[PDB]
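Here you go, one structure.
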Amino acid sequence: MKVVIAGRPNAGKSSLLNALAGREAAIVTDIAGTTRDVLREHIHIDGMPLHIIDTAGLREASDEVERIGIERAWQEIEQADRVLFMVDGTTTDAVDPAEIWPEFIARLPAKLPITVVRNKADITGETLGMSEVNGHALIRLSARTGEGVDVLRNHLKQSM
Amino acid sequence: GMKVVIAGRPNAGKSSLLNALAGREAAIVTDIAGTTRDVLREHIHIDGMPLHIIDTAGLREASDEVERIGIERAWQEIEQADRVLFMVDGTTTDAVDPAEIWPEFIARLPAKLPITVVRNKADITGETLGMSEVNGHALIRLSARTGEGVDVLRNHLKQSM
Ligand SMILES: Nc1nc2c(ncn2[C@@H]2O[C@H](COP(=O)(O)OP(=O)(O)O)[C@@H](O)[C@H]2O)c(=O)[nH]1
Ligand SMILES: Nc1nc2c(ncn2[C@@H]2O[C@H](COP(=O)(O)OP(=O)(O)O)[C@@H](O)[C@H]2O)c(=O)[nH]1
Ligand code: ALF
Ligand code: ALF
Ligand SMILES: [Mg+2]
Ligand SMILES: [Mg+2]
Ligand SMILES: [Rb+]
Ligand SMILES: [Rb+]
């Protein structure tokens, strides 16, 4: 199954791709617009194989390559079986994704299931782990420190 | 199966080749040098023979930090290749010997690593497509943009590996 990592620039999408991959598969920097190309990694949880797909942070970009990467990111979303909507927790205390970015949520294919991932729990102090908002799955992790990425691994097995 | 790494200077047509081999638009291609930075890996098959194709950032002295980093990762894939396709923009030089095109690059490769010199953009130079040899290296003239000469590459990849 195709699981697409998507959200704003600098949310930590590539860190999570790397954590899920177990491998420095995507470049990771604090410069917004680091990922432009779509990056795919084939993994296996527990007998369940999936493609995890890292994408350019969504925005209106004047960098042409990034502009193209954002086109393709939306195209990956269109074909996704699940989106992991990645949020930098330090930027908002909001947990309902309609409060975080309604425009993005509203644009997503109807009934494409969304897992909301409040990342950088290491700066927030947020309590780690899974819950649910407005019927959307909600995982609090650190992609950088691996802290709580395990629950997400199990979540994917369960839900897919 | 084995790992084929596409390497060379920026804008040589390495992503264009990856997409022609993969039969789909895996890598972003533009006229802008420094488009590719992350390493892109595609798994393909030729005549049933499985093959890994790795696209890399063009090697240059880059001002952009993400690109500098992709260049490092590009080298770290090269070190680990079973073959390198050394892609050269044909309209930039009439040279065929990789030693005349970029000696530094050629010398830094691991001792055992074979290389196929690919002279890309043959649609512009008008050079005859197909296979030859320079100084013991395999040599191929093709257009990744049009796909002309790429079957010769595919056949060379199956025979060579
Ligand atoms: N402190 C902390 N930083 C993170 C975490 N995840 C990502 N980052 C950092 O935030 C910046 C952007 O990360 P990256 O994965 O490349 O973001 P992307 O643009 O969404 O893919 C980098 O400096 C990362 O090291 C996290 O869980 N905790
Ligand atoms: N005329 C011609 N143009 C090409 C060919 N291959 C690539 N290009 C163009 O050269 C530019 C750089 O190509 P790209 O594949 O992104 O280069 P890379 O930086 O080495 O990956 C783009 O404008 C391509 O369309 C070719 O065989 N013929
Ligand atoms: F801002 Al990014 F990958 F570098 F979304
Ligand atoms: F210049 Al490139 F991939 F964009 F080597
Ligand atoms: Mg990224
Ligand atoms: Mg390229
Ligand atoms: Rb980034
Ligand atoms: Rb390019």
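The residues of chain A that appear here are 217-376 by Swiss-Prot count, in order.
This deposition comes from X-ray crystallography, 2.0 Å.
Placement of Cβ uses the backbone N, Cα and C atoms for every residue, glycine included.
Annotation source Swiss-Prot lists K(+) binding site at A:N226, A:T245, A:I247, A:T250. Residues or ranges marked as GTP binding site by Swiss-Prot: A:226-231, A:245-251, A:270-273, A:335-338, A:358-360. Summarising the annotation, Swiss-Prot assigns Mg(2+) binding site to A:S230, A:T251. Under the heading of mutagenesis, Swiss-Prot lists A:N226 to K and annotates it as follows: 70-fold decrease in GTPase activity. 2-fold decrease of affinity for GTP. Quoted from Swiss-Prot, the note on the mutagenesis of A:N226 to A is: 100-fold decrease in GTPase activity. 5-fold decrease of affinity for GTP. Recorded in Swiss-Prot as a mutagenesis result, A:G249 to A carries the remark: 22-fold decrease in GTPase activity and 7-fold increase of affinity. Here the residue is the original one, while Swiss-Prot reports the published mutagenesis A:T251 to S with the comment 4-fold decrease in GTPase activity and 1.2-fold decrease of affinity. Here the residue is the original one, but Swiss-Prot notes a mutagenesis experiment at this spot, A:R252 to A: 7-fold decrease in GTPase activity and 6-fold increase of affinity. For A:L255 to D, Swiss-Prot lists a mutagenesis experiment annotated as follows: 1.5-fold decrease in affinity for GTP. Here Swiss-Prot describes A:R256 to A as a published mutagenesis experiment; the accompanying note says: 2-fold decrease in GTPase activity and almost no change in affinity. In Swiss-Prot, the entry for mutagenesis A:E282 to A states: 1900-fold decrease in GTPase activity. The structure shown retains the original residue. Among the mutagenesis experiments that Swiss-Prot reports, A:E282 to Q is described with the note: 370-fold decrease in GTPase activity. Quoted from Swiss-Prot for the published mutagenesis A:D338 to N: Strong decrease in GTP binding. Does not affect hydrolase activity, but has 10-fold higher affinity for XTP than for GTP. Partially impairs tRNA modifying function.
Could you tell me the structural context for the features on the list?
Mapped onto three states, the DSSP output places A:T245 (K(+) binding site) in coil. All chains included, 13 other C-beta atoms sit within 10 angstroms of the C-beta of A:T245 (K(+) binding site).
Long-range Cβ contacts of A:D338 (mutagenesis position) within its own chain (separation 6+, distance under 8 Å): A:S358, A:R360, A:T361, A:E363.
All chains included, 26 other C-beta atoms sit within 10 angstroms of the C-beta of A:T251 (mutagenesis position).
Annotation for A:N226 (mutagenesis position): spatial neighbours A:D246, A:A248, A:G273, A:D304, criterion Cβ-Cβ under 8 Å with sequence separation of six or more.
DSSP classifies A:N226 (mutagenesis position) as coil under the three-state reduction.
Long-range Cβ neighbours of A:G249 (mutagenesis position) (same chain, at least 6 residues apart, Cβ-Cβ under 8 Å): A:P225, A:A272, A:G273, A:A277, A:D279, A:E282.
The secondary structure of A:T251 (mutagenesis position), as reduced to three states from DSSP, is coil rather than helix or strand.
Cβ-based neighbour count (10 Å, all protein chains) for A:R252 (mutagenesis position) stands at 27.
The local packing around A:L255 (mutagenesis position), expressed as other Cβ atoms within 10 Å of its Cβ over all shown chains, amounts to 24.
In the three-state DSSP scheme, A:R256 (mutagenesis position) is classed as strand.
For A:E282 (mutagenesis position), the count of additional Cβ atoms within 10 Å of its Cβ stands at 22 [all protein chains shown].
Look at A:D338 (mutagenesis position): DSSP puts it in a helix.
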Name, in order along the sequence, the recorded positions among A:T245, A:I247, A:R252, A:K336 with a Cβ closer than 8 Å to any chain B Cβ.
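Near chain B, the qualifying recorded positions are A:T245, A:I247, A:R252.
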Around A:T250 (K(+) binding site), how many other C-beta atoms are within 10 angstroms of its C-beta?
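A:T250 (K(+) binding site) is surrounded by 23 other Cβ atoms within 10 Å.
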Give me the non-local Cβ neighbours of A:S230 (Mg(2+) binding site): same chain, 6+ apart in sequence, Cβ-Cβ under 8 Å, ordered along the sequence.
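For A:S230 (Mg(2+) binding site), the qualifying residues are A:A242, A:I243, A:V244, A:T250, A:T251, A:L255, A:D270.
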So among A:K229, A:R256, A:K336, all listed as recorded positions, which is physically nearest to A:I247 (K(+) binding site)? Use the C-alpha atoms.
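That would be A:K229, nearest by Cα distance.
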Which one of these binding-site residues, A:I247, A:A272, has the sparsest Cβ neighbourhood, judged by other Cβ atoms within 10 angstroms?
A:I247
Could you check which of the binding-site residues (A:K229, A:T245, A:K336) sits closest to A:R256 (mutagenesis position), going Cα to Cα?
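That would be A:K229, nearest by Cα distance.
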Measuring Cα to Cα, how many angstrom lie between A:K229 (GTP binding site) and A:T245 (K(+) binding site)?
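A:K229 (GTP binding site) to A:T245 (K(+) binding site), Cα-Cα distance: 11 Å.
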